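Here the structure comes first, spelled out in structure tokens, and everything after it is commentary.
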Amino acid sequence: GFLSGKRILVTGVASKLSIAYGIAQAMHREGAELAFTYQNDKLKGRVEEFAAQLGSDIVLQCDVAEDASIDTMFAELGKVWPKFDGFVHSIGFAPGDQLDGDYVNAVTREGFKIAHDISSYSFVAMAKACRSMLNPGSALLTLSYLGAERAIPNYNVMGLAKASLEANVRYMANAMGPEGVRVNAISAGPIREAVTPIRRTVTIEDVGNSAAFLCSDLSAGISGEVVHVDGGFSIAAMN
Amino acid sequence: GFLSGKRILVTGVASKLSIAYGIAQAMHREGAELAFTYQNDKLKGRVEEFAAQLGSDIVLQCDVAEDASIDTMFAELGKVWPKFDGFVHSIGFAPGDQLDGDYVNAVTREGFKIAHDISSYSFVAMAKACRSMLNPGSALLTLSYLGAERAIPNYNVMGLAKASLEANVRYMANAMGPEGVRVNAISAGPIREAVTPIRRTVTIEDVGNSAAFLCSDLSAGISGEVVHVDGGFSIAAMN
Amino acid sequence: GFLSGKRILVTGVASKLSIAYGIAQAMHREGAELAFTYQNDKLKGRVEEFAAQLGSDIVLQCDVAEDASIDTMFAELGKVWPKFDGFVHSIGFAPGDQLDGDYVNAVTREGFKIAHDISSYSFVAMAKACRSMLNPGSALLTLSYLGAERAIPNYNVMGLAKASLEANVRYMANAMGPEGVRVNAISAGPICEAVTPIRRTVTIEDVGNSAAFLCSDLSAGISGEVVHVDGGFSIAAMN
Amino acid sequence: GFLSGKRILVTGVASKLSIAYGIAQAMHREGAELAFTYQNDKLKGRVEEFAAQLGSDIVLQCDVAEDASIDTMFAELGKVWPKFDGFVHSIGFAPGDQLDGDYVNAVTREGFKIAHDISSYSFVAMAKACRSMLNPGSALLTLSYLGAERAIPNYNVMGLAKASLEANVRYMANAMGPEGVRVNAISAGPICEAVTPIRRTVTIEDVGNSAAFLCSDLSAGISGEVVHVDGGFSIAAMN
Ligand SMILES: [N]C(=O)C1=[C][N+]([C]2O[C]([C]OP(=O)([O-])OP([O])(=O)O[C][C]3O[C](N4[C]=NC5=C4N=[C]N=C5[N])[C]([O])[C]3[O])[C]([O])[C]2O[B@@]2([O])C3=C([C]=[C][C]=[C]3)[C]=NN2C([N])=S)=[C][C]=[C]1
Ligand SMILES: [N]C(=O)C1=[C][N+]([C]2O[C]([C]OP(=O)([O-])OP([O])(=O)O[C][C]3O[C](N4[C]=NC5=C4N=[C]N=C5[N])[C]([O])[C]3[O])[C]([O])[C]2O[B@@]2([O])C3=C([C]=[C][C]=[C]3)[C]=NN2C([N])=S)=[C][C]=[C]1
Ligand SMILES: [N]C(=O)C1=[C][N+]([C]2O[C]([C]OP(=O)([O-])OP([O])(=O)O[C][C]3O[C](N4[C]=NC5=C4N=[C]N=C5[N])[C]([O])[C]3[O])[C]([O])[C]2O[B@@]2([O])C3=C([C]=[C][C]=[C]3)[C]=NN2C([N])=S)=[C][C]=[C]1
Ligand SMILES: [N]C(=O)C1=[C][N+]([C]2O[C]([C]OP(=O)([O-])OP([O])(=O)O[C][C]3O[C](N4[C]=NC5=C4N=[C]N=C5[N])[C]([O])[C]3[O])[C]([O])[C]2O[B@@]2([O])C3=C([C]=[C][C]=[C]3)[C]=NN2C([N])=S)=[C][C]=[C]1
């Protein structure tokens, strides 16, 4: 399919429900050779099994909180893919207390720091560590959400981290474009209705197919873009 | 390819340089069966020849200035495609005096009326006339430009017509979504550099591949969206 | 007041409830000398009544559907004010059956034409006709609505006209800026209470106060801008 | 003046050139009683000098990197003002080598952390610490830049921090709105002349005038908004 010839690193697979699992399935279906990271010992086996099902045995530890963990992961990847064609960043975190109740009362310096570090800084952290490894025609992809652009109850400091992430997409697109690298985001709708134009929530298949496109040469003209894959939800009001 | 099974009507082919020609080529490459309209007697032969080269002999007259011309075209199409899966609207016009010099001095009531009528109203005019003919899963596509969002010298009243067109995308997406129809726009970069992140202007191949995606089931999650296919130009400043 | 020494023409006063009324009130409070237009003879007396209360006896007929009516209004105005400091455009119209039900079904070529002509073209028609009369430091103001940016049920074709209007703000600002004229819009909330950050609907006073600022030299740094005066409604979601 | 009866805290006065200075001046002109903070002992005298000229002897140390410093500042302030009417946040910082050259190369985890903590988290840190002190009708104001929305060379990680900041405006506006507090930002132009619609760079006076409006009850209808005070620069392209 339209990704044949392409080697893509997929982060953030934690289950069959993971957006990153929808994405990996779509990309494998389209001929991509895939590699996988897992955060910790808890997730290793699950990811190894998913990776084997998608014809891959590149399954590498990466905790994006640590610069050393990222560098080590890309050194391991280089033994088998001295060059590759980009990555899917489907990662973020905020401490649980951050994401419930009044935003101003919930947010703390430490919660803000972690949300921004894991959910925004890590995208460019990965880009920096693998920069010389990317072929011309490479594409990077991250996942965002409408809370970056609107104040959504409870989403709280993650809205700010996502806004930071979307700016990071633009700054990265601008920096790496001259070396033949594109950088985009998908702003996905919430994954499981009456107010969405298409009258349903998007599925990880929808998200996956858009992701496959944005990482393929089919999207050669698209960079620094946040594409809304939310069924039109964000463009409607008072439906 | 990813458009097999799909019947798409393509408007706006006037030459090999036409965006709509890039789009038709991409879609044919991906397995779509195509139909074509031509504005007038001058363009008929060129379009017939392009259509034959892309395995089609559905070549129908349509001048979107006239409600009768549109209805007649869709009656002719119905004899051969009683149902189809959407259309590509790659059409607009403003009188030549509109598009040069100071916007306020150039614009006239009549120029504004024509620019908006041909370049914005015609998208929904076509949708209205073929509404009952569209299958569930249908996609409509139009072409826009950054002048809808920024004031660009000389682009003048067409900027306003394009802003109207982009709103029309949202309103149409919202109206037709419940019947299984998606509606998007591509905001293409100018087609033939130092300031664009990807360091080149997009080509009708870039535009065509994005268009093929947006009219395919691969983009099932995307509606009422204006996707920038301009190489990142609009997201950079002072480059 | 912060409008002392300013002469501002105000269109669209139709009653004591009109947004244009709240605007005229706030401007008069702030030291502006005002002039008023009215659409037809049906409203001549009533508008003379309002102008009276606001220190004005400059009351002129103007139907923005006609170039000759606009021209003759500014000629009359020129007899009292050979120079003045800008105007407020608070005018718009679509035929009634445009504004009910499914957009794609309701919209017609003629309904589209009128909505755009009266609600968008008229803004620049007015600027063209008084361009040579404007002092340096002049400001033009129009009134938009969130329907320009989002698909709102029943707002239908007015959404497109308002999008054309906001583009018109940008193109006008760009063209007239160099001779010292600013051009802006206010996107007002409806005159919703439950989901607005400020937990109330805005008033003609809130709107009038922002209008007065945007036509004064206090807003000297602001041009080409759509200022949302809707209590934050448009930046919130799922409240 | 239109700020009579208001008590507003102003951060970020570092010299007579500071945007915060132009803001304090405009507010004092309009009848506001002011208080000032300063970052370190290096600036204590100089800021007392400015406060003096602006009818104020409320001058308090505050380093926004520390929760205890913010807490102790608002405790001191509480002795003169048990209640007040909001504050201006005109504070931000990235280590210097963050702001030069290719973004992906310059950015580090620590540089990112600091930029976001000082330029974005501090805004909400301040709101949290004085939340119970704010009168109904209070307004908070921060200062952003177009780098939040576009990739600007060398602005680098500050672009992400400002995007986080503008999201913070929205989330703060949403959370504090119901108790009668508004929150907005001004995105100021640089303090370019050739491509700005108004053909000049904006001044600390233009900025100060818009700031004064946005902290006054005149802007009662405006919350959650980023107001561009850049002479229209961001709405123009290819000028
Ligand atoms: N879901 C939905 O709806 C959505 C989502 N979004 C986004 O995307 C992404 C992804 O997610 P998901 O797939 O869903 O989830 P999960 O599966 O859980 O995943 C995550 C991941 O990450 C990782 N990590 C963490 N931390 C870390 C990591 N790695 C490495 N290192 C470190 N340190 C784990 O492991 C996993 O795998 C995301 O980003 C999202 O976002 B959010 O915010 C959201 C959600 C939901 C909704 C909305 C939003 C969730 N979550 N999140 C986060 N996490 S941040 C988008 C849209 C939609
Ligand atoms: N090019 C570029 O760069 C671009 C473009 N854009 C858009 O898209 C569209 C399409 O275009 P093109 O392809 O390029 O061109 P042509 O070829 O010429 O085509 C057109 C068409 O249309 C038609 N018509 C007209 N009128 C009519 C018709 N049909 C029917 N009926 C009627 N009445 C003809 O025939 C032809 O075929 C468009 O839309 C565009 O836009 B614009 O504005 C632009 C340009 C350039 C640049 C920019 C923009 C051109 N043109 N235009 C118009 N026309 S409106 C987008 C982006 C880019
Ligand atoms: N309301 C609300 O909420 C709003 C509104 N907006 C806008 O603003 C403007 C103004 O309106 P109002 O004030 O509201 O109302 P009125 O009083 O009725 O006014 C109107 C005016 O106009 C004029 N005209 C007409 N036609 C014509 C004229 N002139 C001349 N010529 C001609 N042809 C009359 O007379 C009067 O005075 C407007 O623009 C508005 O918009 B809309 O769309 C809307 C509404 C509602 C809501 C939303 C929107 C209503 N209406 N509209 C129209 N009409 S266009 C804004 C915001 C809000
Ligand atoms: N300039 C211009 O053009 C602009 C600006 N913007 C903004 O605003 C603000 C303020 O700034 P300015 O006034 O300009 O400056 P200054 O005077 O130097 O100020 C600063 C301040 O802060 C403070 N701090 C620091 N650190 C700290 C503090 N406090 C406390 N704690 C701590 N740790 C000091 O002391 C002073 O006072 C800002 O925010 C700005 O932003 B940015 O970014 C920018 C610039 C330029 C341009 C653009 C942007 C500069 N800078 N920056 C910073 N820093 S962040 C806006 C617009 C415009």
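Residue numbering in chain D adheres to Swiss-Prot, whereby the residues present occupy positions 2-192, 210-257 in order.
Per deposition record, X-ray crystallography, 2.1 Å.
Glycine is treated like the rest: Cβ placed from N, Cα and C.
Taking a C-beta cut-off of under 8 angstroms and a sequence separation of 6 or more, D:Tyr146 (mutagenesis position) has the following same-chain neighbours: D:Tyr156, D:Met159, D:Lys163, D:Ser188, D:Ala189. The active site, proton acceptor feature in Swiss-Prot is assigned to D:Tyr146 (among others).
The annotation active site, proton acceptor is assigned in Swiss-Prot to D:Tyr156 (among others) on the grounds of similarity to another entry.
Residues within less than 8 Å, Cβ to Cβ, of D:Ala95 (substrate binding site) and separated from it by at least 6 positions along the same chain comprise D:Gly112, D:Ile115, D:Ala116, D:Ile119, D:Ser120, D:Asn157, D:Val158, D:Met159, D:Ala162. Marked as substrate binding site by Swiss-Prot: D:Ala95.
The note that Swiss-Prot attaches to the published mutagenesis D:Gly93 to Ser is: Diazaborine resistance. Shown in sequence order, D:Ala116, D:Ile119, D:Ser120, D:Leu144, D:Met159, D:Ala162, D:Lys163, D:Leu166 are the residues of the chain, 6+ apart in sequence, with a C-beta less than 8 angstroms from the C-beta of D:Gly93 (mutagenesis position).
Where Swiss-Prot documents D:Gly93 to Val as a mutagenesis experiment, the accompanying text is: Triclosan resistance. DSSP classifies D:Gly93 (mutagenesis position) as coil under the three-state reduction.
Listed in Swiss-Prot as a mutagenesis experiment, D:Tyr146 to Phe is described as follows: Large impact on catalysis, with kcat and kcat/Km for DD-ACP decreasing by around 50-fold compared with wild-type.
D:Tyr156 to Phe appears in Swiss-Prot as a published mutagenesis result, with the remark: No effect on substrate reduction. Every protein chain shown contributes to the tally, and the Cβ of D:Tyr156 (mutagenesis position) ends up with 23 other Cβ atoms within 10 Å.
Among the mutagenesis results in Swiss-Prot, D:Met159 to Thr has the note: Triclosan resistance. The residue drawn here is the original one.
In Swiss-Prot, a published mutagenesis experiment is listed as D:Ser241 to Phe, annotated Produces temperature-sensitive phenotype. Its Cβ taken as reference, D:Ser241 (mutagenesis position) is surrounded by 31 other Cβ atoms within 10 Å in the chains shown. According to DSSP, D:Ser241 (mutagenesis position) sits in a coil region rather than a helix or strand.
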Task: Flanking Cα pair D:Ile192 / D:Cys210, between which 17 residues have no modelled coordinates, distance in Å - done: 11
TODO: Name, in order along the sequence, the recorded positions among D:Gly93, D:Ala95, D:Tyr146, D:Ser241 with a Cβ closer than 8 Å to any chain C Cβ.
DONE: D:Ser241
Open item on the list: Using a 10 Å radius around its CB, how many other CB atoms surround D:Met159 (mutagenesis position)?
Closed with: 25
